[PDB]
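*Asks:* The structure follows.
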Amino acid sequence: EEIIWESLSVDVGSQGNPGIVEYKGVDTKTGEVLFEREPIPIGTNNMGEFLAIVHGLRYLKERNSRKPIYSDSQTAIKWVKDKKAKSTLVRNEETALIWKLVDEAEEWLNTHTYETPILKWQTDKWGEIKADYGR
RNA sequence: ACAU
DNA sequence: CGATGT
Ligand SMILES: [Cl-]
Ligand SMILES: [Cl-]
Ligand SMILES: [Cl-]
Ligand SMILES: [Mg+2]
Ligand SMILES: [Mg+2]
Ligand SMILES: [Rb+]
Ligand SMILES: [Rb+]
Ligand SMILES: [Rb+]
Ligand SMILES: [Rb+]
Ligand SMILES: [Rb+]
């Protein structure tokens, strides 16, 4: 209903899907960029959205922050809830990097705890998430 | 259909 | 137009 401005927002950016994947996290209130992942040569939009949330979890945990995370990705929110990224992307030599990061993110979720609420950014009511790439 |  | 997902 109301934006929780005291929060972290994350988003993926890509060149192609599958294609070059990156992601970032911003302070919802100000747009300040808090983290950015170096581009990964081949991945999917949803793998990037998933990695972005998990990185946000790890970022806030390290800083003892109880802020929620906003994502616009129905898929990635569910994957994080399940601790399982159900991606269709073929596992081969050229997707090995994205799949390593996805596998490592699942592994982190399965060995750590957090109470961070992971919230759906309501794009239809609020406009584009503040972490959007503008592509 | 909804979310990207 | 195409692709990723529930
Ligand atoms: Cl990552
Ligand atoms: Cl909350
Ligand atoms: Cl959701
Ligand atoms: Mg997004
Ligand atoms: Mg976006
Ligand atoms: Rb901590
Ligand atoms: Rb967008
Ligand atoms: Rb965009
Ligand atoms: Rb969106
Ligand atoms: Rb579809």
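Here chain A follows Swiss-Prot for its numbers: 61-195, in order, are the residues you see.
Header lists the method as X-ray crystallography, 1.5 Å.
Using the three backbone atoms N, Cα and C, a Cβ is placed for every residue, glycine included.
Annotation comment: Swiss-Prot describes A:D71, A:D192 as Mg(2+) 1 binding site. Residues annotated as Mg(2+) 2 binding site in Swiss-Prot: A:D71, A:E109, A:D132. Here Swiss-Prot notes a mutagenesis experiment, A:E109 to Q, with the remark: Loss of activity. According to Swiss-Prot, the experimentally introduced change A:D132 to N is described as follows: Loss of activity. Listed in Swiss-Prot as a mutagenesis experiment, A:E188 to Q is described as follows: No effect. Among the mutagenesis entries in Swiss-Prot is A:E188 to A, noted as: Strongly reduces activity. For the mutagenesis experiment A:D192 to N, the note given by Swiss-Prot reads: Strongly reduced activity with manganese. Loss of activity with magnesium.
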*Asks:* Within 10 Å of the Cβ of A:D192 (mutagenesis position), how many other Cβ atoms can be counted across all chains shown?
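*Replies:* Result for A:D192 (mutagenesis position): 17 other Cβ atoms within 10 Å.
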*Asks:* Out of these mutagenesis positions, A:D132, A:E188, which one has the fewest other C-beta atoms within 10 Å of its own C-beta?
*Replies:* A:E188
*Asks:* Name the one residue among A:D71, A:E109, A:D132 whose Cα is closest in three-dimensional space to that of A:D192 (mutagenesis position); these are the recorded positions.
*Replies:* A:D71
*Asks:* A:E109 (mutagenesis position) has how many other Cβ neighbours within 10 Å of its own Cβ?
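*Replies:* By my count, 25.
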*Asks:* Relative to the Cβ of A:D71 (Mg(2+) 1 binding site), which residues of the same chain, six or more apart in sequence, are found under 8 Å away?
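*Replies:* For A:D71 (Mg(2+) 1 binding site), the qualifying residues are A:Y83, A:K84, A:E109, A:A112, A:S131, A:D132, A:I189, A:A191, A:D192, A:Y193.
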*Asks:* Ligand 9: which of the recorded positions A:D71, A:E109, A:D132, A:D192 have a Cβ closer than 6 angstroms to it?
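*Replies:* The ones that qualify, in sequence order, are A:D132.
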*Asks:* For Mg(2+) 2, what surrounds A:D71, A:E109, A:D132 with a Cβ no more than 8 Å from their Cβ centroid?
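*Replies:* So the additional residues around the site are A:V70, A:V72, A:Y83, A:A112, A:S131, A:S133, A:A136, A:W181, A:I189, A:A191, A:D192.
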